[PDB]
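Visitor: I have a structure I would like to understand better, so I am pasting it below and will then ask my questions one at a time.
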Amino acid sequence: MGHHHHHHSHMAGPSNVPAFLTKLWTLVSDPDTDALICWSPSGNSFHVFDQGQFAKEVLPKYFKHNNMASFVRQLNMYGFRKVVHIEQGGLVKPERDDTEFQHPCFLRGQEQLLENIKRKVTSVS
């Protein structure tokens, strides 16, 4: 049953999700890495904790880099918005960043909407 056909221009159907979002969605869902990246109650977004530690172990584990700015940059091309729920300043609030990336085509039980989340056709779609 050939759903995978050659030359997918701007198509979506047989897992046209880029490798980044494929790792990412499962990363948020993963119980080991849940400590440093966990989904919001709705499942439409995800939070990232300890930017330095996450970038140190989690990023070279799922992705092929340790730099966090690279991870965030991909998401800006995917249309995700950064929302920080920790008011970072002279407060007694926890010693971590709350880094929530939100997207309407990113749901916790919708892998087929990750290939509706596109970066560009001039590279991997």
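Residue numbers in this text run from 1 along the chain shown.
Cβ atoms here come from the backbone N, Cα and C positions, even for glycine.
Copying in the features that Swiss-Prot gives for the protein in this structure:
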- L24 to A (Swiss-Prot position 22): Inhibits HSE DNA-binding activity and transcriptional activation (MUTAGEN)
- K82 to Q (Swiss-Prot position 80): Loss of nuclear stress bodies localization. Loss of DNA-binding and transcriptional activities upon heat shock. No change in homotrimerization upon heat shock (MUTAGEN)
- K82 to R (Swiss-Prot position 80): Does not change interaction with XRCC5 and XRCC6. Loss of nuclear stress bodies localization. Decreased nuclear stress bodies localization. Loss of DNA-binding and transcriptional activities upon heat shock (MUTAGEN)
- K93 to R (Swiss-Prot position 91): No effect on sumoylation (MUTAGEN)
- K120 to Q (Swiss-Prot position 118): Loss of nuclear stress bodies localization. No change in protein abundance (MUTAGEN)
- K120 to R (Swiss-Prot position 118): No change in nuclear stress bodies localization (MUTAGEN)
- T122 to A (Swiss-Prot position 120): No effect on binding HSE nor on transcriptional activity (MUTAGEN)
- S123 to A (Swiss-Prot position 121): Increased binding HSE and transcriptional activity. Greatly reduced binding to HSP90AA1. No effect on MAPKAPK2 binding (MUTAGEN)
- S125 to A (Swiss-Prot position 123): No effect on binding HSE nor on transcriptional activity (MUTAGEN)
Visitor: By the DSSP assignment reduced to helix, strand and coil, which category contains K82 (mutagenesis position)?
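Guide: SS state of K82 (mutagenesis position) = strand.
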Visitor: Spatially, which candidate from the mutagenesis positions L24, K82, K93 is nearest to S123 (mutagenesis position), comparing Cα atoms?
Guide: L24
Visitor: May I ask which of the mutagenesis positions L24, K82, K120, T122, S125 is closest to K93 (mutagenesis position) if we compare their C-alpha atoms?
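Guide: In terms of Cα distance, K93 (mutagenesis position) lies closest to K82.
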Visitor: Within 10 Å of the Cβ of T122 (mutagenesis position), how many other Cβ atoms can be counted across all chains shown?
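Guide: So the Cβ neighbour count for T122 (mutagenesis position) comes to 6.
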Visitor: Which of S123, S125 (the mutagenesis positions) has the most other Cβ atoms within 10 Å?
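Guide: Per the Cβ count, the most surrounded site is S125.
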Visitor: In sequence order, what residues of the same chain, 6+ apart, have a Cβ less than 8 Å from the Cβ of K120 (mutagenesis position)?
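Guide: Correct list: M77.
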Visitor: When you measure from the Cβ of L24 (mutagenesis position), how many other Cβ atoms are you left with inside 10 Å?
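Guide: Other Cβ atoms found within 10 Å: 25.
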Visitor: Do you see any of the mutagenesis positions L24, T122, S125 whose C-alpha is within 10 Å of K82 (mutagenesis position), and which ones?
Guide: none
Visitor: Tell me whether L24 (mutagenesis position) sits in a helix, a strand or coil according to DSSP.
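Guide: The three-state answer is helix.
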